[PDB]
Amino acid sequence: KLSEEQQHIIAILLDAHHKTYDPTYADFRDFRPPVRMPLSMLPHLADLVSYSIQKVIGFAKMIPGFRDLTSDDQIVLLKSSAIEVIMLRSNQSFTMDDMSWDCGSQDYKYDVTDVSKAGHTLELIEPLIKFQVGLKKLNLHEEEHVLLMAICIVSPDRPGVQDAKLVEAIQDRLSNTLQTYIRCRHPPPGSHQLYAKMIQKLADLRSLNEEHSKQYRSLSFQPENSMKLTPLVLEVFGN
Amino acid sequence: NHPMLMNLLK
Ligand SMILES: CCC[Si](CCC)(c1ccc(OC[C@@H](O)CCC(=O)O)c(C)c1)c1ccc(OCC(O)(CC)CC)c(C)c1
């Protein structure tokens, strides 16, 4: 059932993730320092997000079929998916011991109060925590984790897509790979309705995307706040 | 329009 091409796809996505995710979190020392005291966490979290957008781009470039698209379509897909892929990939450091993102040290252990000290409200933070918990409870294999990130990126219904037919064909190769992987390698009971549960998480991400863009647009409208963002964040999330 | 995204996608 799991064809040789499908095993190839999984191998590439695993390697792409390993080359774009550093579980030592050593680069966090280059960010502007976190200040927990005003939006005191905006500079650190802006650098953290900007750093992760770069990692998301590096992963997306290695998705089988992604570079067959036009440059315009690659840009639309990454602009619309970046915040969602960051939410997905940040689950690797999320802990249910205390509902925090543990990135190796106390300075880099982030909770709900750090998100609020970047300007965001419970309208986003509450559904964000529920999403992180529900995704962690799925206990995805690393193979399913990287497949879900790739499917999120290559979605044909994103606004501004030109060749939606080509985007769908690429995602279909990935969706069938995931569906077959669950039916051959994920033992029950963990596999029960697992594909449908993962597709529900993509729907949850669309709603989280909308609320983040809403709060981002209000935060970035004040020039004092935009001044603390990075050039890449302004290009991807909006100016 | 998106020169930094474009360059990282190169
Ligand atoms: C930190 C608080 C929890 Si966050 C939840 C996840 C989205 C998070 C946690 C860990 C993490 O990175 C860890 C590895 O994944 C990278 C390792 C690697 O790739 O090597 C990242 C990237 C994000 C977060 C941060 C900033 C936010 O807002 C920013 C603005 O909207 C504020 C105007 C725009 C700047 C939001 C809404 C959420």
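Numbers in chain B track Swiss-Prot; the residues on display, in order, are 641-650.
Each residue, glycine too, has its Cβ placed from N, Cα and C.
Record note (Swiss-Prot) on the mutagenesis of B:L645 to A: Impairs interaction with ESR2; when associated with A-604; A-607 and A-648. What Swiss-Prot notes for the published mutagenesis of B:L648 to A is this: Impairs interaction with ESR2; when associated with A-604; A-607 and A-645.
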Cβ contacts of B:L645 (mutagenesis position) (under 8 Å, same chain, 6 or more positions away): none
Number of other Cβ atoms within 10 Å of the Cβ of B:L648 (mutagenesis position) across all protein chains: 18
